[PDB]
Amino acid sequence: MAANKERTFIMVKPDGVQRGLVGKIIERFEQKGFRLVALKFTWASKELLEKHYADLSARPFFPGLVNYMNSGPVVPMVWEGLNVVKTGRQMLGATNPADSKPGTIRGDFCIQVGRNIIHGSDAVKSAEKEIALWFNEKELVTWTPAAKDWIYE
Amino acid sequence: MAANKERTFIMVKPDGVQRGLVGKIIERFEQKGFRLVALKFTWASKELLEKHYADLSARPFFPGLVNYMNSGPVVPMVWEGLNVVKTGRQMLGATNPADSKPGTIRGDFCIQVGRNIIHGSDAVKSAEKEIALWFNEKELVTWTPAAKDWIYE
Amino acid sequence: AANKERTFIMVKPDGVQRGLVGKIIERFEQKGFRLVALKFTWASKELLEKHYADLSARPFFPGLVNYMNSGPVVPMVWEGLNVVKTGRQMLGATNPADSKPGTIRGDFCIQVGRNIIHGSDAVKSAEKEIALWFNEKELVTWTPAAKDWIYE
Amino acid sequence: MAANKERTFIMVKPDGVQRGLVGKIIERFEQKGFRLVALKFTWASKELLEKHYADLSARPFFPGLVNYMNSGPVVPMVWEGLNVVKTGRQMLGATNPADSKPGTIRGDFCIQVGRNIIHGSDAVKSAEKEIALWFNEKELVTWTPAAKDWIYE
Amino acid sequence: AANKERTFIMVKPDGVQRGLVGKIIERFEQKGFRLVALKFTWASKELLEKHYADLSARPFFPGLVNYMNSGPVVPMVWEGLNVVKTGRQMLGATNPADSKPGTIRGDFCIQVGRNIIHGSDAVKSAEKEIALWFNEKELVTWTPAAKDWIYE
Amino acid sequence: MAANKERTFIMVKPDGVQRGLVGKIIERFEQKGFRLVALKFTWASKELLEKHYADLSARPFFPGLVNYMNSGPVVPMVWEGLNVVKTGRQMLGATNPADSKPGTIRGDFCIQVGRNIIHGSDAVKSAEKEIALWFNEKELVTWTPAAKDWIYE
């Protein structure tokens, strides 16, 4: 419940892996002061993707979206810190890269919304759901950064 | 006329060359996913510069502008991609660097509007004219990036 | 004189601890701003109370002074056109949660009491801060080779 | 057996995670052209560590080494490519950072051998063993980078 | 004249494809070397056979020519003290497996037939290469503001 | 006399300042894990410079050297850590930048030996003398990095 212990789900999409952006994305979160909680590299099954995108099941683009997200591997992650959900979204930039400003991940590194390299949870509740979908609890690491008292009041 | 095949004219100005920013500027376009079409290094004639800046010929300190832009070599370039004209301008930042936001090229690397290191076309129509002014069609390279299908849907 | 405006920028104890001194300096150098003064020091509470005198009516004032006295800092002076206002823009909003990506605070820190860097908020406060942290002898005058490519 | 499909085990050690080097290390391998095969974030058990370091079981420093490696989380990874084992070791630099040259991971980012931020397999056979210790086969991802034919003859 | 030595450096098709043009240019700029000529072009096999004439006795010559004709390249000329020899050192060993971290090839590529960049191996071959790829009209003469801080 | 508390003198020379390398140089020391102890920006007197370069007073072009080092401001620094004198020199690279390897400071950023951007002490004994020459003891800051126990065993 503690503000500083909020968690979000960030995922490098197949285009982000293909284009060599995994390290650069992780570095953005590390240098900011956010704390890694979970990390893996996986080819997501259509089953998992259909759960992740379940709200979109009736949309005409849904099958193509699932097929695309199943067309190469992804890097799911969990990050922890104060307002990491909303601040994470800020760091990512607008969902449509056209509107993402320079300095943001999407603003610096991609062009078109269907190839927008990265996903971040849009709310605390959706983050909790996404974390539970993509990770089991034993994959979530609890640790204490040496720099903690220089990052947080 | 294909949206993804739009081209813009980007030029490193004499101060950008002098201050060692050519590579950094090209890198920003490459990492974004835009496609290089043309590139050269040249000392622009006053004649060419007067055509490029024709819109300013009846405004203050035109001979001064032309003389300054003829005082050192420049790096004219052509870049291709979806909305590259508008997005290019966004990447450059506001023309006056005090208004340019951090993260942008002008925002990060210069200070004063008459020493603002870079130019980008302001519209599709002016891009077509600028490209034709600074390059011959034989200098425009046709090629296909390996990563194309991870940049564009 | 316009191009000779100066501002006070200081890396805070958390900026030093988290290894951001060079990165911060690099941001001002690459922009075209000119270094005028630089040092590394543990600031006394007496000095810090003067530095933050404008905030003395605020509940967080003693905590700010105590915190800023908990590790060393890197006071600096930078010179150039509109460097106070532009400096503030480069630093980003005082509260990092509101600072945009691309700014120093937006890229490198999270919470306002650990916001890594200070910059003067106006020409007048810059003049005050520069005089507080430095002797005139420590302010170096010189001219960058690139000056005519930065200013007309 | 194919030369280009050789794999090695690279692990960010607890000090490397603590000091915010995970993204930077991954970026070194991505930018080189090597291909990510597996990635995770974990607190290694003493059981696993005693298997990883089994050859050292009789050494007087063994218990302290295991305790230290169990004192914070690590980032185990697998990378694929031509001579990735030996070239990986080259990229890491000498095991003792004192002897690691600038440009290498250890040369750029650490000081003392007991806090030397990273591990890489020292031979193809030891890599195969380490990969099997730290990962299961289902965690190893097979995929094809768009850039493959620009990285390999 | 010593400080006016020139070498030919070219980003190969794999360097262009993998988005390394700016990074390569930046390495020479930050070193203090001076850009003299730059372009982007698809090279003909006729040109490439002349460029690689020294290697015509080798079994890999036709494959090298064909490969170098498979995508566009970025030919360049750089100027400065011992730029041919120092350029080669910056590029790293021709075979990337032998190129050390810190060099262009050591940092950015893996296999010798995909080794991203070419640099002249001697003053004489540089003179030949510069004349092959550029007209004298394309070689720009100018003087960097920082010159006196790079050379005495 | 503690090994880990060794200190060296590092100075950005006038060309390093002029060419905008101060931050980059400091960053290389920070990222390595060395500890900043002292830092200033000053225009060095000929008197001070003659003491610093006393060993060269009977060698060619001494007045020229002194005049050049008095032609622009410098950034004197003190850094602390295990074998920081020797490792510092390794990080700087060979004194003549043509011999300095890529990855080193001189290797990456300069060309000619009399314009070689940086100085580092050549031994523990010369460091002690240089530190005492350029700084007062009151300017040497005592502090403890949060990451110390992840840098040193």
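Please read every residue number as a count from 1 along the shown chain.
Placed from the backbone N, Cα and C atoms, the Cβ positions cover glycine too.
The feature ATP binding site is assigned by Swiss-Prot to F:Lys13, F:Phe61, F:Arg89, F:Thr95, F:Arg106, F:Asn116. Around the Cβ of F:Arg89 (mutagenesis position), the number of neighbouring Cβ atoms within 10 Å comes to 19.
Using a 10 Å radius centred on the Cβ of F:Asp15 (mutagenesis position) and all shown protein chains, the other Cβ atoms total 28. Under DSSP, F:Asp15 (mutagenesis position) is assigned to a helix (H, G or I) in the three-state scheme. As a published mutagenesis entry, F:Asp15 to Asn appears in Swiss-Prot alongside the note: In KRm5; lethal due to loss of phosphorylated active site intermediate; when associated with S-97.
Annotation of the published mutagenesis F:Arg89 to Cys in Swiss-Prot: In KRn3; lethal due to loss of phosphorylated active site intermediate; when associated with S-97; the original residue is retained in the structure shown.
Under DSSP, F:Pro97 (mutagenesis position) is assigned to coil, being neither helix nor strand in the three-state scheme. There are 26 other CB atoms within 10 A of the CB of F:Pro97 (mutagenesis position), with all protein chains counted. Quoting Swiss-Prot on the mutagenesis of F:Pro97 to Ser: Killer of prune mutation. Conditionally dominant lethal mutation in individuals with a null mutation in the prune gene.
Of all Cβ atoms in the shown protein chains, 23 besides its own fall within 10 Å of the Cβ of F:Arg106 (mutagenesis position). DSSP assigns F:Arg106 (mutagenesis position) to a helix in the three-state reduction. While the structure shown retains the original residue, Swiss-Prot records the mutagenesis experiment F:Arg106 to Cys with this note: In KRm7; lethal due to loss of phosphorylated active site intermediate; when associated with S-97.
According to DSSP, F:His119 (active site, pros-phosphohistidine intermediate) is assigned to a strand segment. The active site, pros-phosphohistidine intermediate annotation in Swiss-Prot covers F:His119.
Under its mutagenesis entries, Swiss-Prot includes F:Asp122 to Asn with the note: In KRm12; lethal due to lower enzyme activity; when associated with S-97. In sequence order, F:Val85, F:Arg89 are the residues near F:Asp122 (mutagenesis position), counting only same-chain partners six or more apart with C-beta under 8 A.
Under the heading of mutagenesis, Swiss-Prot lists F:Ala127 to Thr and annotates it as follows: In KRm9; lower enzyme activity; when associated with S-97. In the three-state DSSP classification, F:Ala127 (mutagenesis position) falls within a helix. The Cβ of F:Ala127 (mutagenesis position) lies under 8 Å from the Cβ of F:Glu6, F:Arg7, F:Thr8, F:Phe9, F:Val85, F:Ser121, each on the same chain and at least six residues away in sequence.
Listed in Swiss-Prot is the mutagenesis experiment F:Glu130 to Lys, annotated as follows: In KRm4; lethal due to loss of catalytic activity; when associated with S-97. In the structure as shown, the Cβ atom of F:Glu130 (mutagenesis position) sits within 10 Å of 23 other Cβ atoms.
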Identify, among the binding-site residues F:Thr95, F:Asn116, the residue whose Cβ has the fewest other Cβ atoms within 10 Å in this structure. F:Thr95
In this structure, the one of the recorded positions F:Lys13, F:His119 whose CB has the fewest other CB atoms within 10 Å is F:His119
Under 8 Å Cβ-Cβ to chain E, which of the recorded positions F:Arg89, F:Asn116, F:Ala127? none
Please find, for F:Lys13, F:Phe61, F:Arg89, F:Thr95, F:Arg106, F:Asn116 as listed binding ATP, the greatest distance between any two Cα atoms, in Å. 24
On the three-state reduction of DSSP, what should I expect for F:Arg89 (mutagenesis position)? helix
When distances run from the Cα of F:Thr95 (ATP binding site) to each of the mutagenesis positions F:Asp15, F:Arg106, F:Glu130, the nearest one: F:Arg106
